[PDB]
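Trainee: My questions will all concern the structure given below.
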4 protein chains.
Amino acid sequence: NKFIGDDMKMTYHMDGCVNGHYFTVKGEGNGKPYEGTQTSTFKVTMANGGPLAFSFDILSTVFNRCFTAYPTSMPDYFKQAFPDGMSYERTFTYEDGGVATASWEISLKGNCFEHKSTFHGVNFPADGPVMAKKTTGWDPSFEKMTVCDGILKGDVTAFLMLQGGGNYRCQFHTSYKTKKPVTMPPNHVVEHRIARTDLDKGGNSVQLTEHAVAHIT
Amino acid sequence: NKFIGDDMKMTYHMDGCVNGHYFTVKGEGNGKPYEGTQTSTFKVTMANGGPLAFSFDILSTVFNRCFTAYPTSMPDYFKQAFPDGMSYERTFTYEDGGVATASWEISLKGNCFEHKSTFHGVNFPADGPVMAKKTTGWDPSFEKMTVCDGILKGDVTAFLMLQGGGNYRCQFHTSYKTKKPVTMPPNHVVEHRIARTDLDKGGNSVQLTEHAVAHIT
Amino acid sequence: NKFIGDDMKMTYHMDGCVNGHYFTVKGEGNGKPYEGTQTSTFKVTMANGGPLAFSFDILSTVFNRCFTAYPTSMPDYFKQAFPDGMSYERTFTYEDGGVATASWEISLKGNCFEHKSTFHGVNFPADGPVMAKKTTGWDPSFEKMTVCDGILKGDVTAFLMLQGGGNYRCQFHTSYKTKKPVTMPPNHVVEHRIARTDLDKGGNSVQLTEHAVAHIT
Amino acid sequence: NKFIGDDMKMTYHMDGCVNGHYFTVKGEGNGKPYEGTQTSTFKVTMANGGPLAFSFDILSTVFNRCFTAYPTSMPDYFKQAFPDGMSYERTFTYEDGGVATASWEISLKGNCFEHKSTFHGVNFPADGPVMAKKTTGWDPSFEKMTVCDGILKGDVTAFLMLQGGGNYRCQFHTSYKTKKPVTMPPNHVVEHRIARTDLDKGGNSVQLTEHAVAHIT
């Protein structure tokens, strides 16, 4: 895909609401699509000012499968989708009753990916790890990719690691949709590593890095 | 509660996104809080103009427990919450993988309830009853109300009725939060009846009526 | 149904396994089918002798919808099923990860119902309310009955009450199957009250009483 | 572990019930614990004689993590558990409402593993892929292993492949328990490949082969 280059840039805008707390997020990043790597910086602004009111890890995976190392031969559902574009829809089902839904659209112009997202979380326990900001990051995961009714689906039982060492389970279910039809891949898996680093005391300024590789299974 | 009168008015504003379709909804209604009844009219405006793109029934229950007939003696968690206000958070888990989260805030001034909500739905099958607008309304339900960690929770296995007569299951889980502490009720049940009537071909203009009664169990 | 009389007797046999603990249960009871009431006594024998190793409340609802007061006119799916017989299948999804599946068969001879069941529970936390025997009984419930693919289904979000006053959620999903076709009822609800009383220190000897009424909704 | 040799034998006995159909299974196999491979042959006998009444794939994963290639250094939770023994508990949550629970115990004598299991399935749609025997086998999976409350847990979103090419989702949740404490492993993943081959028309005689490797993640 001549449209996707070796080095790309990214810009992000998110509108969200978590447990009734409204916020917006702005971000910028750079990545190497073929290498499967990317790093970006974000700034969260709570509607009522103030420090980030919940764990940023619930938002991290919302902030682009084009950044996945695929074997050259294998149909790359994500890279093939550009320049037309793609949309994503993800359900996050947490083990303690919190649930979040997120949907986003990605467009491309030149070397720049514009990512516009909406995030909504509800029912997180007021003293749980999300609202109390007790998480440290996601454990490395293996997301199963399958085709269903013409679109690619991703499923993974993810684990958010906690400050003292324990874990908190979250089932992810995602629909990856292309604007135009592309050659479909066979079922496969995407291995991920994502790291979150707070840049300020409040957690409002944060950096994220993801490494992802696709494996023929 | 002198603040809640025999006849009240309502005004609504919703910002939402379903399967990537953005929309806003405006509405107005009237109700009898002590009788447990209310009727309102809504207008949905799709971001891209055009007929309503999905079943309005997924939004109906988002558009106020003050409209519940409670036995005079029983603590009325909802009526007691005013004038301070209340917030609601609901998870809708559909049997076909669609999930929606909704959160809203209700405030009161005089005889007027202002209801401001956010709705987000994802993963609904493109040919399922929601996206294909094949539903007719919710079957009468019995929502169990229980207290958990200081707030009232509502749980119900709801069924959306379909055009040909079949049913489509949806589990509802809701947190009912008050701005200030109120006397808590014992576990109980709220029986509901809700009717949706389209006023235009597109389904963009719709009327809703709900009847609800609380039963000591 | 001349086959179902005003006063009936019951006999029970259960083979089960919970968290690897094998056990069998024997029981006897009496009830008034038209009144919707019944009381029975059980004896649990653990494969390894010893006191009952888990909360009997997980088994209680397994130990007959013929004991439901139905309005004379309404199709009684359960009473109509005899003398041919019925089979039941129930999934219990607990909020802490424990899950139990149960299936049973009921036959009738004269005034006697023979109930033969199988129960299997797994993944209950070793220190949770089930394994630590911290429950007191089920809160009164409203089970929604719907027809799906030719059989009657029952759905309810049940709550097991705990020793200190809290609650523990369990979603029940049941298929009610008849040996021969019967006239189907419209969707409705069955209201229940079930009480468990230990007769010995170990909880191995226990009495259960259920009251159930069907409501046209 | 001197107790686990390069070549081992296996014998199996299962008592089960699926949608009210009782059956028993007997089996024998051979495997290479360190290589992560094993092959066994089974014979299912339905209580009422007759061909196997449901997809054998729901039982396959019930029929031993000692057969996993682990890097020599990494704590092998499963091999360390012998000679004392281990017990397993697994919840299978199918996307169409069917649910199965299974629990089993494995003991060792000499080169022989004895595996005794109980299987119970309910609520599978009468015309679904399980009851209609429309499955072909499990897609290759990546099971996440995490430690929780002192025992190892396995989680995976598995997919059962169907005769025409489609897929059927099943979430697996398993507790792996040792009879005595062992050194715990860090969170990791087990990659699996399992193949089922019918040896008779009815599917009552079947062979299974599994290859599994643990990856440090």
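Chain D is numbered as in Swiss-Prot; the shown residues are, in order, 5-67, 71-224.
Even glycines carry a Cβ here, placed using N, Cα and C.
From Swiss-Prot, here are the annotated features:
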type	residues	note
MUTAGEN	D:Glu150 to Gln	Shifts fluorescence to 506 nm
MUTAGEN	D:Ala165 to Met or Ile	Shifts fluorescence to higher wavelength
MUTAGEN	D:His199 to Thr	Shifts fluorescence to 515 nm
MUTAGEN	D:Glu217 to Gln	Shifts fluorescence to 495 nm
Trainee: Taking the Cα atoms as reference points, how far is D:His199 (mutagenesis position) from D:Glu217 (mutagenesis position) in Å?
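Mentor: Cα of D:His199 (mutagenesis position) to Cα of D:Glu217 (mutagenesis position) measures 7 Å after rounding.
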Trainee: Could you tell me which of these mutagenesis positions, D:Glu150, D:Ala165, D:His199, D:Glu217, has the fewest other Cβ atoms within 10 Å of its Cβ?
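Mentor: Minimum Cβ neighbour count within 10 Å, taken over the mutagenesis positions D:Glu150, D:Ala165, D:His199, D:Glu217, occurs at D:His199.
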Trainee: Is any of the mutagenesis positions D:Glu150, D:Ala165, D:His199, D:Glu217 near chain B, in the sense of a CB under 8 A from one of its CBs, and if so which?
Mentor: none
Trainee: Roughly how many Å lie between the Cα atoms of D:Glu217 (mutagenesis position) and D:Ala165 (mutagenesis position), rounded to a whole value?
Mentor: 15
Trainee: In whole Å, note down how far the CA of D:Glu150 (mutagenesis position) lies from the CA of D:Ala165 (mutagenesis position).
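Mentor: Taking the Cα atoms only, D:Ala165 (mutagenesis position) lies 9 Å from D:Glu150 (mutagenesis position).
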